[PDB]
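Student: Take this structure, written in structure tokens, and hold onto it; I'll ask about it next.
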Amino acid sequence: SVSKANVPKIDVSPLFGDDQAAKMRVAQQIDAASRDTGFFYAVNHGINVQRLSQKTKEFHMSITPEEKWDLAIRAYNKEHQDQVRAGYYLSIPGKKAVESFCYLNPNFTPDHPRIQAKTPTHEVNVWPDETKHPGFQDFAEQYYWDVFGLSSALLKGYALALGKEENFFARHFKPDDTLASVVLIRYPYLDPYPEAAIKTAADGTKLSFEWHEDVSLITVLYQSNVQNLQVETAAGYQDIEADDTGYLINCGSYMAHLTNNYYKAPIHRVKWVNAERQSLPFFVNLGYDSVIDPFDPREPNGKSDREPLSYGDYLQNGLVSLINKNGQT
Ligand SMILES: CC1(C)S[C@H]2[C@H](C(=O)[C@H]2NC(=O)CCC[C@H](N)C(=O)O)[C@H]1C(=O)O
Ligand SMILES: [Fe+3]
């Protein structure tokens, strides 16, 4: 058997309020989880995740092949050269089981200065026809802002955890410019499940997605109640329990850089499970020009021998590297 990873449930509700001692006690729990396996469940988060899952299922199950081509990223549709990040990521029956829909900041409109400038990593979202998917765009955009709010509260907890003022990260996480993304991932049930869509780890574990660190500051993840994630610890890969009431939280490699690996970006992977399920990450990205000076909370003077890295530089390089390492999703 594989051991169960220690993934505590942390009541994050004080991070939305004004009780500073209570927020420090949440911050300590974040610190402890970040120094241990690197994962925790945020509970009492205030988001209606059941309705998220229902609306997402309605979308995934009703979108047609025609609509998928019409929304497709450039990796699948050469006509869509502006769609690097945002749009549909098709499955390939017999070969690639997963499919997904990514969207970015709804404030990236045609008139946004970074869209006008054609700055890398910024794109205008694409949406299916309203008549075919009534209410979907509005729901999805509202979800962006709901998860943005949760993420901002979480970032206040991380800041406090690291000995900083509570706006240390949040001041760089702003509605007008955040590079954060939502991905609505569908993992299908298939009978037969094609072997070509199943990867095998060096330890023999069947996988849907190989080991990686996230490209993010933090990742704020809702999943169905089907166990699938594993985290590498000193004791080997351990199973992360599912909890479809909570959000699973981890640090990405930008946090590891800024903290000199004090809060590591945990290495994790996705087991192959032949089940119809959802994986709905929010990748908490800062603005393109956001730079936080790296530090080290283990050193008396806080100094680090890492160089400052703007978030835009980080993100553009990281997304490419993850595609090269683990394949086009
Ligand atoms: C939550 C994950 C483990 S993370 C891992 C995999 C994924 O699809 C993985 N992550 C990525 O591919 C990066 C998506 C970035 C997004 N298009 C953007 O432009 O910002 C997920 C899963 O398979 O459940
Ligand atoms: Fe991941």
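Numbering of chain A is taken from Swiss-Prot, so the residues present carry the numbers 3-331, in order.
Quick check of the header: X-ray crystallography, 1.3 Å.
Even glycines carry a Cβ here, placed using N, Cα and C.
Per Swiss-Prot, the feature isopenicillin N binding site maps to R87, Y91, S183, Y189, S281; the stated evidence is experimental evidence. Under the heading of mutagenesis, Swiss-Prot lists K98 to E and annotates it as follows: Strongly reduced the catalytic activity. Annotation source Swiss-Prot lists domain 'Fe2OG dioxygenase' at 176-288, citing sequence analysis. Look at Swiss-Prot and you will find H214, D216, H270 tagged as Fe(2+) binding site, backed by a large-scale study or a structure entry. While the structure shown retains the original residue, Swiss-Prot records the mutagenesis experiment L223 to I or V with this note: Strongly reduced the catalytic activity. What Swiss-Prot says about the mutagenesis result for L231 to I or V is this: Strongly reduced the catalytic activity. Feature annotation from Swiss-Prot assigns 2-oxoglutarate binding site to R279. Record note (Swiss-Prot), mutagenesis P283 to L: Abolishes the catalytic activity. The unchanged residue is displayed.
Are these features on the surface or tucked inside, and what touches them?
Tutor: According to its DSSP assignment, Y91 (isopenicillin N binding site) is in a strand. Using a 10 Å radius centred on the Cβ of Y91 (isopenicillin N binding site) and all shown protein chains, the other Cβ atoms total 22.
Sequence-distant neighbours of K98 (mutagenesis position) (same chain, 6+ apart, CB under 8 A from its CB) are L92, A198, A199. In the three-state DSSP classification, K98 (mutagenesis position) falls within a strand.
Sorting each residue of the domain 'Fe2OG dioxygenase' (176-288) by its DSSP state yields 9 helix, 48 strand, 56 coil.
Taking the Cβ of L223 (mutagenesis position) as reference, residues of its chain lying under 8 Å away and at least six apart in sequence are, in sequence order, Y249, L250, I251, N252, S281, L282, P283, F284.
Cβ neighbours of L231 (mutagenesis position) (same chain, under 8 Å, six or more residues apart in sequence): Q225, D241, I242, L250, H270, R271, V272, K273.
Taking all protein chains in view, 20 other C-beta atoms sit within 10 angstroms of the C-beta of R279 (2-oxoglutarate binding site).
Around the Cβ of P283 (mutagenesis position), a 10 Å sphere holds 22 further Cβ atoms from the protein chains shown.
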Student: Where the distance is taken from Cα to Cα, which of the binding-site residues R87, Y91, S183, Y189, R279 turns out closest to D216 (Fe(2+) binding site)?
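Tutor: Result for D216 (Fe(2+) binding site): the nearest of the binding-site residues is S183.
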Student: May I ask which residues of the same chain, at least 6 positions away in sequence, place their Cβ under 8 angstroms from the Cβ of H214 (Fe(2+) binding site)?
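Tutor: Listed in sequence order, they are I269, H270, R271, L324, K327, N328.
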Student: Say you check the Cα of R279 (2-oxoglutarate binding site) against those of the binding-site residues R87, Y91, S183, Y189; which is nearest?
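Tutor: Among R87, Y91, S183, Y189, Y189.
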Student: List those of the recorded positions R87, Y91, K98, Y189, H270, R279 whose Cβ lies under 6 Å from any atom of ligand 1, in sequence order, or write none if there are none.
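Tutor: Within range of ligand 1: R87.
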Student: Taking ligand 2 as the reference, state which of the recorded positions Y189, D216, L231, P283 have a Cβ closer than 6 Å to one of its atoms.
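Tutor: If the test is a Cβ under 6 Å from any atom of ligand 2, the answer is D216.
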